[PDB]
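Visitor: One structure, pasted below without further comment.
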Amino acid sequence: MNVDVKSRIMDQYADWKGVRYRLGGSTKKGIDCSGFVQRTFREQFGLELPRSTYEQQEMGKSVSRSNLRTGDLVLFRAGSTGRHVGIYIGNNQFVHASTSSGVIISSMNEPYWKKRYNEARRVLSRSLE
């Protein structure tokens, strides 16, 4: 019955399943990558996330394939926004807002995202008091 990270991420996603991609104007009529990750953490985990990816990436320190965290923020090389971000849920799969299809769960095994994956950054503090 523990407050599981992936559980809460999917729990939040259950509300935004099918929403289209819109930069900045975060709502059920459209939401972007930074908008979606913002929403997820702000109302589920209660984390203070900003509005743009360039700000998001500086909220957490970077890691490699070995140090990936559940709920980690993975940055992708996307010319449309410069920096795209997705919520790493496990192995290579992550939930985010895709430009066309909308908010979905993609995989780093897919050639497009495999070359897109630049680095990962944990905005969640693993240590607690």
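Going from the start of the chain as shown, residues are counted 1 onward.
Per the header: solution NMR.
Positions of Cβ are set from backbone N, Cα and C atoms, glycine also.
The following feature annotations were taken from Swiss-Prot:
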type	residues	note
DOMAIN	3-124	domain 'NlpC/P60'
MUTAGEN	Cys33 to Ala (Swiss-Prot position 94)	Loss of DD-endopeptidase activity, no complementation of double mepS-mepM deletion mutants
ACT_SITE	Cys33	active site, nucleophile
ACT_SITE	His84	active site, proton acceptor
ACT_SITE	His96	active site
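Tell me about the setting of these features in this model.
Guide: The Cβ of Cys33 (mutagenesis position) has 27 neighbouring Cβ atoms from other residues within 10 Å, across all protein chains displayed. Reduced to three states, the DSSP call for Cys33 (mutagenesis position) is helix.
The number of other Cβ atoms within 10 Å of the Cβ belonging to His84 (active site, proton acceptor), over all protein chains shown, comes to 23.
On its own chain, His96 (active site) has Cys33, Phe36, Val37, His84, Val85, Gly86, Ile87, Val103, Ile104, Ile105, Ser106 as residues at least 6 apart in sequence with a Cβ closer than 8 Å to its own Cβ.
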Visitor: DSSP says what for the domain 'NlpC/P60' (3-124): how many helix, strand, coil residues?
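Guide: Taking each residue of the domain 'NlpC/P60' (3-124) in turn, the totals are 41 helix, 39 strand, 42 coil.
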